[PDB]
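Reading through the structure tokens given below for one structure.
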Amino acid sequence: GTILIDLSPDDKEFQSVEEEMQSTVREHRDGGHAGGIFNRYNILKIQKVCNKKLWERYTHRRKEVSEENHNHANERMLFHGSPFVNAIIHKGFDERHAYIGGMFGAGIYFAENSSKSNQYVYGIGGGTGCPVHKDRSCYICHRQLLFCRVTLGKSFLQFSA
Amino acid sequence: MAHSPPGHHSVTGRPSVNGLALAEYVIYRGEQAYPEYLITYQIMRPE
Ligand SMILES: O=c1cc(-c2ccc(F)cc2)oc2ccccc12
Ligand SMILES: [Zn+2]
């Protein structure tokens, strides 16, 4: 039931999503090993992801969290980069999309920094890079990120390096 | 998938060394996220 609608570059919604993408790039402590060396992106397309069933699954759960947290979902817009982006947009997020080995346990991980999610597009640690050239810093091959609505509710704060 | 810490719905990873890093977040239920935008892009070689 998923359909993808292209946004026009003229649309304010395209433009605000582009700005969040571009303005949250940072340098990484790996010198670009995982994700490549870059200060900015060439945005080729932005599509709106529409699935009624998946949306209702999200809002149902959001209302539950909200009612457990003084009517505050603590909703954010955050990036996610994954080899499984195509399954995610058709079937939703589930246990198969979790980072089993992540620093905060097996769950599904999101970032404020678009460049952090970019490090996972080709797998954990950047995997072997693009399928075509085996290059984690490929400047040719087309990459995809998700910009996602995420319900945090009451969030456990972990200070960490 | 693990469980949220008892009494919580997510974990926030607050950066504590790299002063330029933003936060990272973990949820333990797939229903707590909706993939709203699909962005297709290239990284650009610095000049
Ligand atoms: O966007 C992310 C995807 C993933 C990710 C991890 C393992 C997978 F198998 C798929 C995606 O990990 C992250 C860790 C920190 C911040 C963001 C991410
Ligand atoms: Zn390539």
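Numbering, chain A: per Swiss-Prot, residues 952-1112 in sequence.
Positions of Cβ are set from backbone N, Cα and C atoms, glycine also.
Quoted from Swiss-Prot, the note on the mutagenesis of A:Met1054 to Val is: Loss of activity. Residues or ranges marked as Zn(2+) binding site by Swiss-Prot on the basis of similarity to another entry: A:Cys1081, A:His1084, A:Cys1089, A:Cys1092.
Contact annotation for chain B: of the listed recorded positions (A:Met1054, A:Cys1081, A:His1084), A:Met1054 place their CB atoms under 8 A from a CB atom of that chain.
A straight line from the CA of A:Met1054 (mutagenesis position) to the CA of A:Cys1092 (Zn(2+) binding site) spans 29 Å.
In this structure, the recorded positions that sit close to ligand 2, with a C-beta under 6 angstroms from any of its atoms, are A:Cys1081, A:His1084, A:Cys1092, chosen from A:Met1054, A:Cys1081, A:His1084, A:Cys1092.
Non-local neighbourhood of A:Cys1092 (Zn(2+) binding site): A:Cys1081, A:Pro1082, A:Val1083, A:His1084, A:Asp1086, each in the same chain, at least six residues away, with C-beta under 8 Å from its C-beta. Around A:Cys1089 (Zn(2+) binding site), the same-chain residues at least 6 positions away in sequence with a Cβ under 8 Å from its Cβ are A:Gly987, A:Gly1080, A:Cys1081, A:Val1083. Those same-chain residues not listed among A:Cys1081, A:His1084, A:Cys1089, A:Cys1092 yet with C-beta within 8 angstroms of the centroid of the Zn(2+) site C-beta atoms are A:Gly1080, A:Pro1082, A:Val1083, A:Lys1085, A:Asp1086, A:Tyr1090, A:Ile1091.
Among the listed recorded positions, namely A:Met1054, A:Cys1081, A:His1084, the Cβ with the most fellow Cβ atoms inside 10 Å is that of A:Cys1081.
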